[PDB]
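Chemist: This is the structure I have questions about; it appears just below.
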Amino acid sequence: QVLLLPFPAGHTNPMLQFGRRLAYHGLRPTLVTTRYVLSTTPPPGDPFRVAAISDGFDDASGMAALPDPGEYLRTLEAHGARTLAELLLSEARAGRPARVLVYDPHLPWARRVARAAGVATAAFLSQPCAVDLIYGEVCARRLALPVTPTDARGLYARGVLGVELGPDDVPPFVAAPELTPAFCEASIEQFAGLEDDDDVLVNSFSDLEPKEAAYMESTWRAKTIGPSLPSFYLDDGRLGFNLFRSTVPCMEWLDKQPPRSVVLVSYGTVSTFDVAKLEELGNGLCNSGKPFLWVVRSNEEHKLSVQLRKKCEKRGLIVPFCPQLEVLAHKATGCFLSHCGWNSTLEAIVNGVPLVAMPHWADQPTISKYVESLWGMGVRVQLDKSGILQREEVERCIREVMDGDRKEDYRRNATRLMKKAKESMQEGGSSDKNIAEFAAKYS
Ligand SMILES: O=c1ccn([C@@H]2O[C@H](COP(=O)(O)OP(=O)(O)O)[C@@H](O)[C@H]2O)c(=O)[nH]1
């Protein structure tokens, strides 16, 4: 089998989509998740098998149980490494010895476990080459902590980054590591021992990040294999209207709105917004006058007031979750106010949707700088002198992407990069070639 081990978390999907392409080439993929996830979510179905490891919490969410990130990661290491070793053996004794383990390098222990079982290893980077190479330069002891704008400027000048990153653009996990010690460590340790792997893969495409992808290839052997999204969305027949059309209620609401009218709004599945920040965001939405689809997760929605909910009835719809790809592909969608996590960003690119970037941390500040300055596909919200996002700024940015003098600039770039994304994943494209090379290596 090809074992697929994402970080246990929507974001099995990029690795799953990679695994679907390997199944097209005749390989046999297995999704490896936690016992808890395997008990409490439906499996992927054909062409996947499913298997499990433990993170120490088989009957409740370990992440909820251990909200301190270092504690959660040490527990997942201890239990995960034990149980992954047991799974490699049980697999072999069942007549399915693993050919290769494709794993998220936030799990380094998984590489060591697999290699000690004699199983080939393929790291799967799920963040942009621009961010990954900065973490790798710190891992390789070419940059000290903290990483500064001066350090990023050198990388720019040397042709490795394609844009000059300022203070609000460098990755905070290394530019302000004291804020998030575990996340600093996890981001750097991704790279420690990556040179031992058989393969290194990244969910990006070369045309998007050319200098950064070329440096990741030459430095870390990283091969671009994305955007790792469903083939439908990439216009790839091998096997405007969406033939993959669901029955989700929010989609029915979208069908009633005019073309390119709707603002999709999401800050993803991990960040939390306090009542004050929800209020700024929501009132900005309403003040814009645009139709909007606002994703407010079930675990966050207690923070929404009655009155702000009611204000959003006029032109908006609030949902706990949406089929984000299907939304972004819909003809009514005019822009995406996103935290600019990488998955959301790639989904916006593949659909040619302009962005309003509202980053928090992780990869999002850096991505947001690329969206506004290199890619040209949107704008970034400007925080006040106290670091607060104001309703007026939410509104301004929405209006500036939908109505401003540069409206066509952001759409033109979005559409340009859409086409290049689709090219990369179609037959003979830069990312398809690397997928086919890997499939043949493990056949
Ligand atoms: O209502 C939602 C919110 C999110 N997602 C999916 O969740 C992922 C979020 O990943 P991202 O890297 O953007 O941010 P994170 O959630 O990890 O911060 C993407 O694949 C989204 O399409 C979705 O399908 N529906």
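Just so it is clear, chain A uses Swiss-Prot numbers, and the residues here are 15-23, 26-255, 262-465, in order.
Determined by X-ray crystallography, 1.5 Å, according to the entry header.
Just so it is clear, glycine is given a Cβ too, placed from its N, Cα and C backbone atoms.
Straight out of Swiss-Prot:
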- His27 to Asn: Loss of activity; when associated with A-120 (MUTAGEN)
- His27: active site, proton acceptor (ACT_SITE)
- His27, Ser142, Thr291, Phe343, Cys344, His361, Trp364, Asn365, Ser366, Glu369, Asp385, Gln386: UDP-alpha-D-glucose binding site (BINDING)
- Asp120 to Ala: Loss of activity; when associated with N-27 (MUTAGEN)
- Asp120: active site, charge relay (ACT_SITE)
- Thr291 to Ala or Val: Loss of activity (MUTAGEN)
- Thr291, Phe343, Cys344, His361, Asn365, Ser366, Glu369: UDP binding site (BINDING)
- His361 to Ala: No effect on activity (MUTAGEN)
Chemist: Return the whole-number Å distance between the Cα positions of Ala23 and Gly26, the residues flanking a gap of 2 unmodelled residues.
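Modeler: With 2 residues absent from the model, the flanking Cα atoms are 7 Å apart.
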Chemist: If I take the Cα of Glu369 (UDP binding site) as reference, which of the recorded positions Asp120, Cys344, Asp385 has the closest Cα?
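Modeler: Nearest by Cα distance to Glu369 (UDP binding site): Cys344.
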Chemist: Which of the recorded positions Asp120, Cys344, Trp364 have a Cβ less than 6 Å from any atom of ligand 1?
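Modeler: Near ligand 1, sequence order: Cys344, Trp364.
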Chemist: For the UDP site (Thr291, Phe343, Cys344, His361, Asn365, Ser366, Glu369), what does the 8 A shell look like? I mean other same-chain residues with CB within 8 A of the CB centroid.
Modeler: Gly26, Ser288, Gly290, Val317, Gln346, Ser360, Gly363
Chemist: Tell me the Cβ contacts of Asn365 (UDP binding site) under 8 Å, same chain only and six or more apart in sequence, or just say none.
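Modeler: Correct list: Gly26, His27, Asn29, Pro30, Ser142.
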Chemist: For a quick check of packing: other C-beta atoms within 10 Å of the C-beta of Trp364 (UDP-alpha-D-glucose binding site), how many?
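Modeler: Step by step: centre on the Cβ of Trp364 (UDP-alpha-D-glucose binding site), count other Cβ atoms within 10 Å, giving 23.
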Chemist: Report, in whole Å, the straight Cα-to-Cα distance of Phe343 (UDP binding site) from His361 (mutagenesis position).
Modeler: 15
Chemist: Widest Cα span across the UDP binders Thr291, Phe343, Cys344, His361, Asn365, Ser366, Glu369, in Å?
Modeler: 16
Chemist: To the nearest whole angstrom, what is the C-alpha distance linking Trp364 (UDP-alpha-D-glucose binding site) and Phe343 (UDP binding site)?
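Modeler: Checking the Cα atoms of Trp364 (UDP-alpha-D-glucose binding site) and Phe343 (UDP binding site) gives a distance of 18 Å.
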Chemist: Taking the Cβ of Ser366 (UDP-alpha-D-glucose binding site) as reference, which residues of that chain separated by at least 6 in sequence fall under 8 Å from it?
Modeler: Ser288, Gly290, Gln346, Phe358, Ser360
Chemist: Have a look around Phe343 (UDP binding site) and count the other CB atoms within 10 A of its CB, chains all included.
Modeler: 14
